[PDB]
Amino acid sequence: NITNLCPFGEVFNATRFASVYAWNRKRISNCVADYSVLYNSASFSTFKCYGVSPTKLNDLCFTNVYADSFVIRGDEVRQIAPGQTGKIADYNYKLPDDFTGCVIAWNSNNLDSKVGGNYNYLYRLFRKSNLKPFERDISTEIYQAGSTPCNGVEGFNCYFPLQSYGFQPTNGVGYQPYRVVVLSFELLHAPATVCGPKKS
Amino acid sequence: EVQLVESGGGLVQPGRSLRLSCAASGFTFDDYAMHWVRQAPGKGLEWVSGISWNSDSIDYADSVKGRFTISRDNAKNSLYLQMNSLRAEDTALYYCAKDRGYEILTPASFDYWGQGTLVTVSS
Amino acid sequence: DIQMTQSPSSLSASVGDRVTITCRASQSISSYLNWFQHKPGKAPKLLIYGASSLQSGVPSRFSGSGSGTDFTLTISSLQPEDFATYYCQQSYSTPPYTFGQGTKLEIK
């Protein structure tokens, strides 16, 4: 009986995205969600859903939907997939083996590239161990890769974990920035709040 | 649906300063870059200066370096442009354009403009 | 520095004609060109951002194409509201936002 459009627009048509290690998350509920407009758009270079056909999102009903948005490198889009390992997969963002949802990615060289280099996007190089699926690492303590203490001092045996992408418009196709939005659909014994455009 | 109205056009002597403003009302001014464009009376468009979504990165054209100081006021949706030591070649028409992105030097173009304010540098 | 050039100088057509305006870049700009319609009586507008991406709010009659060092813009009909000057702007090289010269279009 609930009839209103939920805000897919400000999460897709946003001006500035978050970093790789500080990916955002938006709660979505009480929705008449229309996924046909997103699927029919040709602006997305990559659109892969795992376990669900994309045309059938209209008749399905879900309880809650999670939208996660960030920006990564061109070659690193392969790492956003279940059962994958890599610099970002192991240390920044992890997908469970039983992940259900869609992955959306498109090139964003027009906004996230600067002739002098866009350094507003960060990613983690080093950490003690791989992180469990669906958690965020925000602490920026200086890494322990040696014997000598840190005491808040940067130097040998004390490596800064975060690195910055050198995004420039003249970079190769692999080095171009890409904006990635992943949708995770969870269903359980709860009153569903995200349904599709169907007349009862 | 966006509005961009400027002010500060007039008649000044060479080497004298005058102050520009530009009012934005049809969009959200706090997350876009802004640029200033110059149109000579008998020539084509020319880029002058630009500022980021916040006062972090500022770039100037080569011919206007050390003379212009582009400002910004996110509180009331208004930017500024202080021109100092004006010469006779700066008697052109100045537009107040808006950038599609949030940075100054990006492959993003200028989507919306506004009617210019004509300035003259003569006695 | 990059030099941005306009092949046509002045063109004339009819209400049911079709003309093409071309703009040549000295150095490769990788499909990062923009086209602007500057009506001499008011503020200029934007028609096509990027090589062949058409901005919302203007008729789909206009169509752009080209990449590298060769570009072209075409108008299918030249309707009685299309008389203006068209500029091609590059946004890829170190000199920021270099504009090409004008191209007057008077239909007669």
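Swiss-Prot numbering applies to chain A: residues 331-530, in that order.
Per the header of the entry, the method used was electron microscopy, 3.3 Å.
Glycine too: its Cβ is placed from the backbone N, Cα and C atoms.
The domain 'BetaCoV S1-CTD' annotation in Swiss-Prot covers A:334-527.
If you take the C-beta of A:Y453 (mutagenesis position) and look for same-chain residues 6 or more apart in sequence within under 8 angstroms, you find A:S349, A:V350, A:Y351, A:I402, A:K417, A:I418, A:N422, A:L492, A:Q493, A:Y495. Quoted from Swiss-Prot, the note on mutagenesis experiment A:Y453 to F is: Decreased HLA binding to NF9 epitope. Increased binding affinity to human ACE2.
Quoted from Swiss-Prot, the note on mutagenesis experiment A:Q493 to N is: Reduced host ACE2-binding affinity in vitro.
Quoting Swiss-Prot on the natural variant A:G339 to H: In strain: Omicron/BA.2.75, Omicron/XBB.1.5, Omicron/EG.5.1. DSSP classifies A:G339 (variant position) as helix under the three-state reduction.
Around A:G339 (variant position), no same-chain residue at least 6 positions away in sequence has a Cβ under 8 Å from its Cβ. Here Swiss-Prot describes A:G339 to D as a natural variant; the accompanying note says: In strain: Omicron/BA.1, Omicron/BA.2, Omicron/BA.2.12.1, Omicron/BA.4, Omicron/BA.5, Omicron/BQ.1.1.
Cβ neighbour count for A:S371 (variant position) (all protein chains, 10 Å cutoff from its Cβ): 12. Reduced to three states, the DSSP call for A:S371 (variant position) is coil. Quoted from Swiss-Prot, the note on natural variant A:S371 to F is: In strain: Omicron/BA.2, Omicron/BA.2.12.1, Omicron/BA.2.75, Omicron/BA.4, Omicron/BA.5, Omicron/BQ.1.1, Omicron/XBB.1.5, Omicron/EG.5.1.
Taking Cβ-Cβ distances under 8 Å and a sequence gap of 6 or more within the same chain, the neighbours of A:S373 (variant position) are A:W436. Looking at Swiss-Prot, the entry for natural variant A:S373 to P says: In strain: Omicron/BA.1, Omicron/BA.2, Omicron/BA.2.12.1, Omicron/BA.2.75, Omicron/BA.4, Omicron/BA.5, Omicron/BQ.1.1, Omicron/XBB.1.5, Omicron/EG.5.1.
Same-chain residues at least 6 positions away in sequence with a Cβ under 8 Å from that of A:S375 (variant position) are, in sequence order, A:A435, A:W436, A:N437, A:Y508. Among the natural variants in Swiss-Prot, A:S375 to F has the note: In strain: Omicron/BA.1, Omicron/BA.2, Omicron/BA.2.12.1, Omicron/BA.2.75, Omicron/BA.4, Omicron/BA.5, Omicron/BQ.1.1, Omicron/XBB.1.5, Omicron/EG.5.1. The residue drawn here is the original one.
For A:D405 (variant position), other Cβ atoms within 10 Å of its Cβ number 14. The natural variant A:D405 to N is recorded by Swiss-Prot, whose note states: In strain: Omicron/BA.2, Omicron/BA.2.12.1, Omicron/BA.2.75, Omicron/BA.4, Omicron/BA.5, Omicron/BQ.1.1, Omicron/XBB.1.5, Omicron/EG.5.1; complete loss of interaction with host integrins.
A:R408 to S appears in Swiss-Prot as a natural variant; the accompanying note says: In strain: Omicron/BA.2, Omicron/BA.2.12.1, Omicron/BA.2.75, Omicron/BA.4, Omicron/BA.5, Omicron/BQ.1.1, Omicron/XBB.1.5, Omicron/EG.5.1. When secondary structure is read from DSSP and collapsed to three states, A:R408 (variant position) falls in the helix class.
For the natural variant A:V445 to P, the note given in Swiss-Prot is In strain: Omicron/XBB.1.5, Omicron/EG.5.1. Counting every protein chain shown, the Cβ of A:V445 (variant position) has 19 other Cβ atoms within 10 Å.
Under the heading of natural variants, Swiss-Prot lists A:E484 to Q and annotates it as follows: In strain: Kappa/B.1.617.1. Within the same chain, residues at least six positions away from A:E484 (variant position) with a Cβ under 8 Å of its Cβ are A:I472, A:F490.
Here Swiss-Prot notes a natural variant, A:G496 to S, with the remark: In strain: Omicron/BA.1. DSSP assigns A:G496 (variant position) to coil in the three-state reduction, placing it in neither a helix nor a strand. Listed in sequence order, A:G447, A:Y449, A:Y505 are the same-chain residues six or more apart from A:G496 (variant position) with CB atoms under 8 A from its CB.
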Variant positions satisfying Cβ distance under 8 Å to any chain B Cβ, from A:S371, A:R408, A:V445, A:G496: A:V445
Nonlocal residues around A:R408 (variant position), in sequence order (Cβ under 8 Å, 6 or more apart): A:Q414, A:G416
Neighbour tally for A:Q493 (mutagenesis position), based on other Cβ positions within 10 Å of its Cβ: 14
Candidates from A:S375, A:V445, A:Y453 close to chain C, where recorded positions are judged by Cβ under 8 Å: A:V445
Length of the line joining the Cα atoms of A:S371 (variant position) and A:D405 (variant position), in Å: 23
